[PDB]
Amino acid sequence: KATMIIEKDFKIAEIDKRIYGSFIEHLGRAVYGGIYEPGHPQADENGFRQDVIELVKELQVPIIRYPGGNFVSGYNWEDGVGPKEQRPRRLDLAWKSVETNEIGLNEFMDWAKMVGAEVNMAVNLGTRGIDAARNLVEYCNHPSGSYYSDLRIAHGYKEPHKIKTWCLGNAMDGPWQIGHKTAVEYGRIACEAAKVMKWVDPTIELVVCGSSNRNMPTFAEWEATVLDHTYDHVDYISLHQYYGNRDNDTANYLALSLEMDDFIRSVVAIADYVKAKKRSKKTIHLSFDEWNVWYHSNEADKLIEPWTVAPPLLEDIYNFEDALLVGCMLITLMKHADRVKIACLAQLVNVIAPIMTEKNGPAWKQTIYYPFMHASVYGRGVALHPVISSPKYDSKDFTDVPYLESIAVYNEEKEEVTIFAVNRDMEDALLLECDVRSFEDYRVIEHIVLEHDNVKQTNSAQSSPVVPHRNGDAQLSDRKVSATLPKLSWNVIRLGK
Amino acid sequence: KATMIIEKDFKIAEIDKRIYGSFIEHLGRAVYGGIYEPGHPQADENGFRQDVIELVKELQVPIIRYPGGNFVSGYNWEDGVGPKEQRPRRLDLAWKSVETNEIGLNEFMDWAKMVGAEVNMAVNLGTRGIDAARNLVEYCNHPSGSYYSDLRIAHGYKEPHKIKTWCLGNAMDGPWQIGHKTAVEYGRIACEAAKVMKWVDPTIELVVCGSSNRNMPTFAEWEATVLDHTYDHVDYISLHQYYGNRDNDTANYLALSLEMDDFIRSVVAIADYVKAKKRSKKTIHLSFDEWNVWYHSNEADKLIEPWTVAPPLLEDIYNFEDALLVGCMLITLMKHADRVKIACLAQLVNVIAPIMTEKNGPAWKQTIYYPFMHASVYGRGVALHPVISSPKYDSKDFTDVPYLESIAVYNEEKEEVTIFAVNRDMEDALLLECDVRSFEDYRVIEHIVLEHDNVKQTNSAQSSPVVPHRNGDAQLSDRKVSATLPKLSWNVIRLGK
Amino acid sequence: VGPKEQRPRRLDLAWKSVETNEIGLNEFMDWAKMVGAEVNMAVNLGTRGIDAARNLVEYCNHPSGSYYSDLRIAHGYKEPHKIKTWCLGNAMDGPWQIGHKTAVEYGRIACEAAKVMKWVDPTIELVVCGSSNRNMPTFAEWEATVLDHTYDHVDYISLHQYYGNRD
Ligand SMILES: O=[N+]([O-])c1ccc(O[C@@H]2O[C@@H](CO)[C@H](O)[C@H]2O)cc1
Ligand SMILES: O=[N+]([O-])c1ccc(O[C@@H]2O[C@@H](CO)[C@H](O)[C@H]2O)cc1
């Protein structure tokens, strides 16, 4: 048995819809054979797969980070614009692939328009620096009357792209990165790039890069130093986290969102330290601009020979337990809506992705597609503070793990309240009771449930045994929602009227 | 009108009673003519003023920091123990006074026993270091069978003092401090002192010093560096704040607790940054070990000639608005009960103090005595998260200042809820409505009010025009407590059942 | 040193023991003479520093005619001990050590101690301390920094190793 109070007046914050963002890199088949496949029977006039477009639209992803990721740190943006005959073939050192540049930034912008997403554009601060950063902002955002703006027009794009949010490089702390920089070296170049970008277009916002991983030896130290160098000139700091179940311990695996919670709290603390050090009135928020499960494909990738075009890298096939953890991660983002304003599921198509494609063949929804879709579609509004009383368990790496992971979101315009809830219990149902006295005249619309008896079950092109159903038993009586949350389940309880 | 939800299940934390601590330094008349005055008519067998003892007991102060403060940084603890004829007269460079050492640590411990307080003992890390720190802990806490423990016994104190909580120096970031140290120098000596102290007695806990003032050029940087050097070896970081009304702006003055709130949040953030950097499982908490109003006596002190014994320094005479600000500071401490575990009103007797004495004469209660007493007496339990809707104003230095400053404290053992509330409005009463649905069968016990028509009115030995009354109108009807909070008032609304 | 009744009982924080000081350096020298060994004497560079280092070398090695040499004589040891080889502290890179010092802090105090010790008695030689363990995070870095600070003034660098068969 668990209880919850859902009080309209106990609020975290309005949820920024950009927490339901995603990310496409020039990596593997994310672009080539993912969003773009000129051969394909379902390709549009520009070569974009229409089936993939529909699948992304249904997720209602508001913002997509591009073009990297590790790729960007060795990339020259000019190589991907202008007539195709003049675009060079390059060695991408990030993913040991040949990049044809058949898709570059203007074609990506065309695709993003089709799916209804804005683009969070990254600049290269690995091999390049401040001059290229200002020039790219000018190219994309300045209307006309300068060399680079008139160049964009000549390339066929009269109106500026007007990109709002930009990433200052990719995480550079990683010794695997092209043009690795220490926190001081990065903080300095990011500061100077931020300035010139903002001078070209003061309407932009900037994301400064945090650590590649919470496990880096420089974790926390990095963020504090980088913010000390950049605070006045930037708007967000990023964080990145990938999880996996490499020891087949489901109870411990589902608890990993507790670590994510502490991780967010730690980076918020660093931002507020530096705010105080600077005596600034501006608050810096978080961009959780890579997050996902990533581990299934690690061994397969080791067999791929270098210098092919569009190798099948990072093609994790997700299972049901991966979906539960993704649900827990989503709820964790919502619970930090006050300070996490952007987040990006890494990545959107083929590469550690909720959408998978086959050459000349179908596109399909992985298990993780469903909780992401439900969060994005039903998770707009104000995140309410969870007062939860829940039974708890201990695992290898965590103590006092609540069986219930939940939050409610109130949308005043739609007059809806949605309760997202994971039951982590591997054996028993959890009887949830929610005090909803603060909302008058509400009823249960539906109770969606994602569950499967085998946590290792996957979806595929041919069959999808892991799919939601609408037979949850939530009922609302004398100002109390009572709902049975099945063992190992993701639940979306929708209230309205 | 203002509203407030008093929800039992929306909790901040259990209040550590040590947030109602105080502080006595060898400064002015705090010791000599304050707690200790041989031949005063109310002096006991050991020369301690009984009237002061009774006044301190009524405040229920659980812990008292001693002996400094700036004094400790030039003090040799051996100078204050053993037979009086062998105790040297010293020049105290902190307060430009001659210190006779007629009172030293063992006599202070005797006094502390009379008022029922434990002592938060500070070690000198200005002119002294790690050897003196281990020796003092041995002297105080080791039972017997070593030179320093047997020395304590020979000085007349068979049983060890068993001091739990120790300060590693006094703030020495300040260029006015004896033996100023940079953050690195201080962090290093504090680290090595902490270790040897703990090796003498592992039951102790340690407070590492924060900045002298939030306005120091090294604020925030200091705390981060000091914790980086000491984290594994210490338990708390300190913070210090004094306020004054030097431009006669009451509306701006009463808003200052908003700054105190930001200040605490900033130091918490620093502690959590360093925790993440170290990958520690230990949370460091805060000791707000100097706070008060301090400004009235600044000009008078400039006329005192150096090298007298017990000069009348820091003798602020508090007024009614000062008591309102102190009330707001107390509520702010309670609002941070989750992370502020020790706090010390600086100071307890004569020196910026709630209790004042006259030579061979009376002891009396300053205006600020009353809100401190009420907080300490009625503010034990769990601090509840305030959910308030209040009208607001702007002042010189602050925006959106709520007219209402309030919190509720729930004592389950006493079956009581106490609402502390200041109305900052200089013209209008505030009609407070409190939702108490979650406290069924609770009734109003009493409504205490501290108010005076003249914010500049003081108390004195001869008369106390500023004193609480019990004519508050709080009343319960239909699960709602409604109370009129007069303009410029401190209110204590006690509920029970 | 000196009469036993004036020797204090101390808390030894290293091994969490009470040290009575019933044996001190002069008695140890008497023992060493019986087994035919010279003594490699260590000075405290944890809680103490350069003054105590010069004074101890004077006490042990200076013949007579100064306070500390005449003190040794008064304690019953007319002839100086004439200790050749001295350790500048014990390894203090370790967070378990009393008065831990960074490599720079240690290098500096060891340098200044070495100088005054040698000025009391130029016949001595000095050992500067290496890491407590090869597995310390500061291994190798430590030795390089410490020698950079002390090279001209010292004769040896130390190293320490313990083994076990715990699997
Ligand atoms: O933890 N790791 O092993 C790890 C490895 C690679 C890594 O790179 C990030 O993930 C890649 C895929 O999204 C992006 O290009 C890059 O920014 C981030 C983390
Ligand atoms: O901001 N200031 O002006 C200021 C002035 C003095 C000051 O010292 C502190 O306040 C003294 C009195 O409680 C204690 O001895 C010392 O720790 C701390 C701050």
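Note that chain B is numbered according to Swiss-Prot, with residues 5-501 shown in order.
Just so it is clear, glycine is given a Cβ too, placed from its N, Cα and C backbone atoms.
Swiss-Prot annotations:
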ACT_SITE  B:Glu294  active site, nucleophile
BINDING   B:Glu29, B:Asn74, B:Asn174, B:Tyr246, B:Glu294, B:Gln351  alpha-L-arabinofuranose binding site
MUTAGEN   B:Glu294 to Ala  Abolishes catalytic activity, but the binding affinity shows only a small change
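The structure, with features from Swiss-Prot marked on it.
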{"residue": "B:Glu29", "record": "alpha-L-arabinofuranose binding site", "Cβ contacts under 8 Å, 6 or more apart": "B:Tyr70, B:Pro71, B:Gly72, B:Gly73, B:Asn74, B:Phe75, B:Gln351, B:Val355"}
{"residue": "B:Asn174", "record": "alpha-L-arabinofuranose binding site", "Cβ contacts under 8 Å, 6 or more apart": "B:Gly72, B:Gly73, B:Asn74, B:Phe75, B:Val76, B:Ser77, B:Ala126, B:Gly130, B:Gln181, B:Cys213"}
{"residue": "B:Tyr246", "record": "alpha-L-arabinofuranose binding site", "Cβ contacts under 8 Å, 6 or more apart": "B:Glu294, B:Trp295, B:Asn296, B:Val297, B:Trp298, B:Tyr299, B:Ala350, B:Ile356"}
State which of the following binding-site residues has the fewest other Cβ atoms within 10 Å around its Cβ: B:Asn74, B:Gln351.
B:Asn74
If you draw a 10 Å sphere on the Cβ of B:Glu294 (mutagenesis position), how many other Cβ atoms land inside?
24
Can you list, in sequence order, the residues of the same chain other than B:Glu29, B:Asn74, B:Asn174, B:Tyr246, B:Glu294, B:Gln351 whose CB lies within 8 Å of the CB centroid of the alpha-L-arabinofuranose site?
B:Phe27, B:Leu31, B:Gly72, B:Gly73, B:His244, B:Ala350
Per the record, alpha-L-arabinofuranose is bound by B:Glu29, B:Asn74, B:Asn174, B:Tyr246, B:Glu294, B:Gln351: how many Å separate the farthest pair of Cα atoms?
16
Check the DSSP secondary structure of B:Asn74 (alpha-L-arabinofuranose binding site), expressed as helix, strand or coil.
helix
